[PDB]
Amino acid sequence: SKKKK
Amino acid sequence: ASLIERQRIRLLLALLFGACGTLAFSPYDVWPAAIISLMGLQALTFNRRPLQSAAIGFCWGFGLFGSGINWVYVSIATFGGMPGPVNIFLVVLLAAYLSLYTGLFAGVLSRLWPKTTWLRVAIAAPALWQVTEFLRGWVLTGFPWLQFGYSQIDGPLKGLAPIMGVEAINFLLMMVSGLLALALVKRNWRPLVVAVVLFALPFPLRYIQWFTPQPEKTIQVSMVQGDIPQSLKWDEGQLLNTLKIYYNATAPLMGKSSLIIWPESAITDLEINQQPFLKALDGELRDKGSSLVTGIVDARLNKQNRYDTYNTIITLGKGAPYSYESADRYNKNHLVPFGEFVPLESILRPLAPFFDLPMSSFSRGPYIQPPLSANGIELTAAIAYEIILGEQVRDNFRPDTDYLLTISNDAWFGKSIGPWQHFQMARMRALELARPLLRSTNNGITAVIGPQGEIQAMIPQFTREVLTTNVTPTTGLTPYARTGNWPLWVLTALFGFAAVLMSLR
Ligand SMILES: *C(=O)[C@@H](CSC[C@@H](COC(=O)CCCCCCCCCCCCCCC)OC(=O)CCCCCCCCCCCCCCC)NC(=O)CCCCCCCCCCCCCCC
């Protein structure tokens, strides 16, 4: 998925 | 005779039989390799001390997880920020950790059942194998990967999946392989015939279909594969291009495909921020008569005035008007370890530097969630990793479910065997629940799986294209969907309690 932005 | 009683050769030979088990999964699809691999594990642990059997079991596991989940290195090395030697160590540590349960299985099996008899290989080992496999799939949220039950998706034991589940196929595989190992070692044809009969019994079960297809409810489903680069995905500047890529791929599909699916987290920006896009897009879909089911990341307030970041599946269009405060959404429950949350985050915090530990973490959605509604269609959602948890999918499954929904993002692992193994486990859910599976991925295997775990439509990986095809919903409940894993656990309890009670004498 990977969060961050 | 010589140098086979020695443990060194027997320990080295366990790596080969362990590594042989990885050939049984999706990229290779050799289901006899599963039988040979388990046969090697059973045979090599014969007439060994409990500590020596555990070492054999650990090395058998290290062979299986040293080549079956070695694709994790691709995700770790491509975007990990850690030195090269460090990346290799983490993959070794993961293989070593998962090999403990295989080492525990062999260590306990030889301790309580030292003599090589039919009880050990047919009654004791399969019961103990499920207990150790359960612990591997439960401790620290578990990692139920490389289970040999999934290797029989196209094998002759696929008929047992809709009756008891995948965890019963590898239960039966341990019985058959253990009896074959017993026959080979002792040169006795009796364990060989019993192994053949037990393996040939579930074959007519694969011709039984528990579902009645519904031709009157056939729809055209289009799944868009964005093929957004993983490195540039979560960036400011690629957000506008990502929206335009999906919007321009979806615009011709409106009014012709009744259900449109975007991959996991197709919209990278937060749902609260991308409101005008979703509101305008919902208007286009409703007017032309289509529904969109896309993955997004949503941050929600709560009672304590914090933010709970969820991996959400929002639905728009006809049959499901979009609203921020709506119920037609699915929040991911089982987060990926070290990918979406840090297990033992209170203990691994000092070791978080020089380990690329993620600072933030997703919030886990409720274990049981209602099926998604889109254009009068019920979908049982399962985001990426959740499609390998057969028990969780069954719990969320309902009789009114038309299709099984899955959106994933396998762009982390690139050209490796990982996406295929993940894809193979997804096919088992369709076979177990007798429902078509609508799997959409960023660049992975975007495919439509039939009610019997059969690939109906598929598109090549690493391409930016849509998968438009007609899918017919199925109705009817499998015995697995009605009961679950508890009929198997009773069999495990009966085999386990009897095996222990025989060992007590
Ligand atoms: C999105 O939907 C994805 C999830 S994100 C998938 C991707 C993300 O990759 C990255 O973000 C790159 C960096 C990955 C994280 C590295 C962190 C390392 C921290 C230290 C680790 C060791 C700690 C202990 C010693 C100090 O890829 C990943 O998430 C890769 C995950 C790598 C995991 C490394 C594990 C290291 C060995 C641990 C051994 C056990 C230790 C126990 C101590 C008590 N998801 C999807 O779309 C679906 C993906 C499906 C496939 C998922 C493949 C990864 C599975 C990882 C299972 C870990 C099980 C741990 C034990 C329960």
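Residue numbering in chain B adheres to Swiss-Prot, whereby the residues present occupy positions 4-508 in order.
From the backbone N, Cα and C atoms, a Cβ is placed for every residue, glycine too.
Counting every protein chain shown, the number of other Cβ atoms lying within 10 Å of the Cβ of B:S78 (mutagenesis position) is 20. Under its mutagenesis entries, Swiss-Prot includes B:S78 to W with the note: Loss of activity.
Sequence-distant contacts of B:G145 (mutagenesis position), defined by Cβ-Cβ distance under 8 angstroms and a gap of at least six in the same chain, are B:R139. What Swiss-Prot notes for the published mutagenesis of B:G145 to A is this: Loss of activity.
Reduced to three states, the DSSP call for B:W148 (mutagenesis position) is coil. B:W148 (mutagenesis position) is surrounded by 22 other CB atoms, counting those within 10 A of its CB over all protein chains shown. For the mutagenesis of B:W148 to A, Swiss-Prot gives this note: Loss of activity. The structure shown keeps the original residue.
B:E267 (active site, proton acceptor) carries neither a helix nor a strand DSSP state and counts as coil. What Swiss-Prot records for B:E267 is active site, proton acceptor.
Annotation comment: Swiss-Prot describes B:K335 as active site. In this structure, B:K335 (active site) belongs to neither helix nor strand by DSSP; it is coil. Residue environment of B:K335 (active site) contains 28 other Cβ atoms, counted within 10 Å of its Cβ in all protein chains.
B:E267 (active site, proton acceptor) has a Cβ environment of 25 other Cβ atoms inside 10 Å. Proximity to ligand 1 at the level of Cβ atoms, with a cut-off under 6 angstroms, picks out B:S78 from the recorded positions B:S78, B:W148, B:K335. Taking 8 Å as the upper bound (exclusive) on CB-CB distance to chain A, the recorded positions B:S78, B:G145, B:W148, B:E267 give B:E267 in sequence order.
The two recorded residues B:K335 (active site) and B:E267 (active site, proton acceptor) have their Cα atoms spaced 11 Å from each other.
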